[PDB]
Number of protein chains: 2
Amino acid sequence: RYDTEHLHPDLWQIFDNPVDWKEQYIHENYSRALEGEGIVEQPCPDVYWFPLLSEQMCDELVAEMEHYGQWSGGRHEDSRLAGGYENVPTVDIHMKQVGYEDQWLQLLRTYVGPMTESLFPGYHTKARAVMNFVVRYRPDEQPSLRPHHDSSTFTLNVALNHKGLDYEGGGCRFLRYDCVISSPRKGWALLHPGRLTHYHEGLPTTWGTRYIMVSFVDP
Amino acid sequence: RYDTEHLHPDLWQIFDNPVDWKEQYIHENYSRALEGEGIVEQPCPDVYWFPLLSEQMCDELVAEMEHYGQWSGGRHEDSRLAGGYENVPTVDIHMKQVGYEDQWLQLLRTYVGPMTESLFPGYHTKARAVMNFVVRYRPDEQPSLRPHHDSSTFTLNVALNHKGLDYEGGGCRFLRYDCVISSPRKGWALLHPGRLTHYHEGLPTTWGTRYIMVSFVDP
Ligand SMILES: *[C@@H]1O[C@H](CO)[C@@H](O)[C@H](O)[C@H]1NC(C)=O
Ligand SMILES: *[C@@H]1O[C@H](CO)[C@@H](O)[C@H](O)[C@H]1NC(C)=O
Ligand SMILES: O=C(O)CCC(=O)C(=O)O
Ligand SMILES: O=C(O)CCC(=O)C(=O)O
Ligand SMILES: [Fe+2]
Ligand SMILES: [Fe+2]
């Protein structure tokens, strides 16, 4: 079965041919990082930086999302939320409306779980996520977020476009540690707990346009 | 109204006469530690050490606990748990048996809450807890625990007697930082997240008997 009603219908082949899917899409530095020869960085305590996605994932994903185009979100209330009251709103496209959510849960189950289990010894996961979306920061649509906290055990944060060549801005800002992340990488991911210890704030974009993928796993 | 069918009935006066209850039982230095002129210590990353209970409350609580006698617990399976299986058993007296549950929840709601809201800015608590007990460590019946995690946002650890004078043992040992807590004080408290980034293990006791008090707040 190979449906062709997509710009890149190959992206749906995660179930059918997982090995070639990983070969094409997953960043080539992932396996070496997982087996433990460095690569991963700890810019701040209890924060880790390991590369996950290759450029093809990034460009094809932004292509698909821009093909959808419908940039909902921004209002403090919500209908996608059962409670109907977002703590902070963002202009977002959730994976539920695109139909890609199941593949994303499969990706989180297979290629992120082991990384966290090896990074935090003694922690056991099943990689359950309910809220997952891609956020766009534009200097005119929406500024960066206010300081807040995340309703999940830890949050997976992945960039989607190259800083400088397309946009200029900043990354995260950890208040309690005076930590600033200033140069996000295109193919890397950020892992940090977001319930109690880490009060984080978003740095403001100045020129260009940036895309960020965020997921809440283990709520 | 006054119930005199207790060894120390004044312990149950946290609802009628809050001010005198606080003046007699709560450690005197609590207010100073709350308003922020030191005292509160951070021996290891994201762990805190501030005084909560004075000597009178500790001694009376210990005596009232030992009066009950039935130091149950020890089997891997459980009857006090809805699921019916402990991950790790320890000799404990759940407060629900002795009736002190409501007053303990009141104490957590009144005194701990503001203190933990001050320590971690941007966090809002309701001090709702389900698991709360007192564990007796003894070199004869049960030594210390295997390394593990906790099923709560953060845990409160309070000692109930003096080190060296009545027991010789050890505190906690944090695996991911190589942190050792050498000398617990009598009435002080220990706060630390207990789900993701604190893989802690308790040291074993060799001489005499020691008491600690735990509460898994914010399930
Ligand atoms: C993968 O890591 C190696 C380490 O030497 C590096 O040479 C290579 O450029 C990396 N691949 C990338 C960044 O796509
Ligand atoms: C409370 O702190 C003061 C600090 O000046 C100290 O003098 C006093 O002994 C403390 N109370 C105790 C340890 O019970
Ligand atoms: O959109 C969100 O609320 C999560 C993203 C966030 O706060 C962050 O990127 O740190
Ligand atoms: O037995 C337990 O789980 C409570 C005791 C504990 O975790 C500790 O001693 O730190
Ligand atoms: Fe966040
Ligand atoms: Fe514990």
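Chain A is numbered as in Swiss-Prot, which gives 520-738 for the residues shown.
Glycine too: its Cβ is placed from the backbone N, Cα and C atoms.
The secondary structure of A:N676 (2-oxoglutarate binding site), as reduced to three states from DSSP, is extended strand. For A:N676 (2-oxoglutarate binding site), the same-chain residues 6+ apart in sequence whose C-beta sits under 8 angstroms from its C-beta are A:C691, A:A708, A:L709, A:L710, A:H711, A:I731, A:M732, A:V733. The feature 2-oxoglutarate binding site is assigned by Swiss-Prot to A:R599, A:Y656, A:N676, A:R729.
Residues or ranges marked as domain 'Fe2OG dioxygenase' by Swiss-Prot: A:647-738.
Marked as Fe cation binding site by Swiss-Prot: A:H667, A:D669, A:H719. Of all the Cβ atoms in the protein chains shown, 25 others lie within 10 Å of the Cβ of A:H719 (Fe cation binding site). When secondary structure is read from DSSP and collapsed to three states, A:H719 (Fe cation binding site) falls in the strand class.
Long-range Cβ proximity for A:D669 (mutagenesis position), meaning a same-chain Cβ under 8 A and a gap of 6 or more residues, is found for A:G713, A:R714, A:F735. Quoting Swiss-Prot on the mutagenesis of A:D669 to A: Strongly decreased lysyl hydroxylase activity. No effect on glycosyltransferase activity.
In sequence order, A:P712, A:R714, A:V736, A:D737, A:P738 are the residues of the chain that are 6 or more apart from A:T672 (mutagenesis position) and have a CB within less than 8 Å of its CB. Under the heading of mutagenesis, Swiss-Prot lists A:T672 to N and annotates it as follows: Loss of dimerization. Loss of lysyl hydroxylase activity and decreased glycosyltransferase activity.
Its Cβ placed at the centre, A:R714 (mutagenesis position) has 20 other Cβ atoms within 10 Å. One mutagenesis experiment catalogued in Swiss-Prot, A:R714 to N, is accompanied by this note: Loss of dimerization. Loss of lysyl hydroxylase activity and no effect on glycosyltransferase activity.
Under mutagenesis, Swiss-Prot gives A:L715 to D with this note: No effect on dimerization, lysyl hydroxylase and glycosyltransferase activity. Sequence-distant contacts of A:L715 (mutagenesis position), defined as residues of its own chain at least six apart whose C-beta falls under 8 angstroms from its C-beta, comprise A:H668.
One mutagenesis experiment catalogued in Swiss-Prot, A:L715 to R, is accompanied by this note: Loss of lysyl hydroxylase activity and decreased glycosyltransferase activity.
Among the binding-site residues A:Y656, A:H719, A:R729, none has a Cβ under 8 Å from a Cβ of chain B. A:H667 (Fe cation binding site) is 17 Å away from A:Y656 (2-oxoglutarate binding site) when you measure Cα to Cα. When secondary structure is read from DSSP and collapsed to three states, A:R714 (mutagenesis position) falls in the coil class. Ligand 5 lies under 6 Å from the Cβ of A:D669, out of the recorded positions A:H667, A:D669, A:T672, A:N676, A:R714. A:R599 (2-oxoglutarate binding site) is 20 Å away from A:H667 (Fe cation binding site) when you measure Cα to Cα.
Here the C-alpha separation of A:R599 (2-oxoglutarate binding site) and A:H719 (Fe cation binding site) works out to 25 Å.
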